[PDB]
Amino acid sequence: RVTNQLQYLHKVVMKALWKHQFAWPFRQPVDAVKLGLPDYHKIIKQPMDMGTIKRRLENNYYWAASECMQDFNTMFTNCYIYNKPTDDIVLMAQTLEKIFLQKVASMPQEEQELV
Amino acid sequence: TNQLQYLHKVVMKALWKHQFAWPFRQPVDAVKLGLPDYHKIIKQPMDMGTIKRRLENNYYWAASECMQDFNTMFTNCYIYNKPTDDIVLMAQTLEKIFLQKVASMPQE
Ligand SMILES: CCc1onc(C)c1-c1ccccc1
Ligand SMILES: CCc1onc(C)c1-c1ccccc1
């Protein structure tokens, strides 16, 4: 569907996060071969990234805004679970997620489809 | 505010009573749990008891500020614990409810 909330997530949330200076590691799936992480998919069972979320928003994949929000959440949570506390990537994730939450605070309150 | 009232009476109430919520209702007690490295790794402790008290005492100026505290609580859990620890699954479950409920908060 196309809803007011999903439009907000696309036009405000994804817009802000996609172009952020710390976004680059999150713009495509974690490539375990490229990064040399043979345990990544053993630990992270549901990979998620902003390229996938962006494509899903562009293709009207989501039925509800909550579904998109859960994908954002999974992406960040995967990062915190896999990486060491002191890794820079954790700081980058935290910075992006703070923006996510700040913007989500102003999202339309009721979901409804555009005719 | 309208949003802070919602975070207190709708969001926090639902999370608080959940069967996986008990570890999160008060600060992590590193002494009781025997974890000398907890406060060396987690520099901003947060829990729902602290958030609830802040809501009750009008500490927050905006809903976003309160939401950030919820996020810090969950993130601390993911950062400190092993991926396979049950507490991680408990946090994930509560976090999903948090986002579900936040989606329906008044927009202002
Ligand atoms: C295992 C490292 C890692 O964990 N989460 C992300 C994102 C990354 C990442 C880091 C650098 C480039 C691309 C992804
Ligand atoms: C260090 C373990 C831990 O990490 N986050 C929480 C919450 C807990 C916790 C686990 C059991 C009881 C109380 C808190």
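Residues 74-188, in that order, are what chain A shows, numbered as in Swiss-Prot.
Determined via X-ray crystallography, 1.8 Å.
Cβ atoms are placed via backbone N, Cα and C, with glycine included.
The feature protein binding site is assigned by Swiss-Prot to A:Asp112, A:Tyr155, A:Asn156, A:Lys157, A:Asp160, A:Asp161, with experimental evidence given as support. In three-state terms derived from DSSP, A:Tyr155 (protein binding site) belongs to a helical segment.
Swiss-Prot lists A:74-180 with the feature domain 'Bromo 1', giving sequence analysis as the kind of evidence.
Annotation of the published mutagenesis A:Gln78 to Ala in Swiss-Prot: Loss of homodimerization; the original residue is retained in the structure shown. In the three-state DSSP scheme, A:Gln78 (mutagenesis position) is classed as helix. For A:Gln78 (mutagenesis position), the same-chain residues that are 6 or more apart in sequence and have a Cβ closer than 8 Å to its Cβ are A:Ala137, A:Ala138, A:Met180, A:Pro181, A:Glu184.
Among the mutagenesis experiments that Swiss-Prot reports, A:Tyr113 to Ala is described with the note: Abolished binding to histone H4 acetylated at 'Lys-12' (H4K12ac). When Cβ atoms from all protein chains are considered, those within 10 Å of A:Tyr113 (mutagenesis position) total 16, not counting its own.
Annotation of the published mutagenesis A:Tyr153 to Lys in Swiss-Prot: Loss of homodimerization; the original residue is retained in the structure shown.
Around the Cβ of A:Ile154 (mutagenesis position), 20 further Cβ atoms fall within 10 Å across all displayed protein chains. A mutagenesis experiment is reported in Swiss-Prot for this position, A:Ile154 to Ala, and the note states: Partial loss of homodimerization; when associated with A-182. Abolished binding to histone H4 acetylated at 'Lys-12' (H4K12ac).
Swiss-Prot gives this note for the published mutagenesis A:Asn156 to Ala: Abolished binding to histone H4 acetylated at 'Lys-12' (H4K12ac). Abolished binding to histone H4 acetyl-methylated.
The 10 Å shell around the Cβ of A:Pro158 (mutagenesis position) contains 14 further Cβ atoms across the protein chains shown. Under its mutagenesis annotations, Swiss-Prot gives A:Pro158 to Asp the following note: Abolished binding to histone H4 acetylated at 'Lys-12' (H4K12ac).
In Swiss-Prot, the entry for mutagenesis A:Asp160 to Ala states: Abolished binding to histone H4 acetylated at 'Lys-12' (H4K12ac). The structure shown retains the original residue. A coil conformation is recorded for A:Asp160 (mutagenesis position) in the three-state DSSP classification, outside any helix or strand.
Long-range Cβ proximity for A:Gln182 (mutagenesis position), meaning a same-chain Cβ under 8 A and a gap of 6 or more residues, is found for none. DSSP assigns A:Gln182 (mutagenesis position) to coil in the three-state reduction, outside any helix or strand. In Swiss-Prot, the entry for mutagenesis A:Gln182 to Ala states: Partial loss of homodimerization; when associated with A-154. The structure shown retains the original residue.
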*Between A:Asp160, A:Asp161, which of the recorded positions has the fewest other CB atoms within 10 angstroms in the structure shown?*
A:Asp161
*recorded positions (A:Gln78, A:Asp112, A:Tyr113, A:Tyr155) in Cβ proximity to chain B, threshold under 8 Å*: A:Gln78, A:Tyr155
*Widest Cα span across the protein binders A:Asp112, A:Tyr155, A:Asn156, A:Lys157, A:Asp160, A:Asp161, in Å?*
19
*Here the recorded positions are A:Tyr153, A:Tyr155; which one has the lowest number of other Cβ atoms no more than 10 Å from its Cβ?*
A:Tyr155
*What is the one among the recorded positions A:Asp112, A:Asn156, A:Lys157 whose Cβ has the most other Cβ atoms less than or equal to 10 Å away?*
A:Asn156
_Quick check for the class: what is the C-alpha distance, in angstrom and rounded, between A:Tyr155 (protein binding site) and A:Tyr113 (mutagenesis position)?_
7
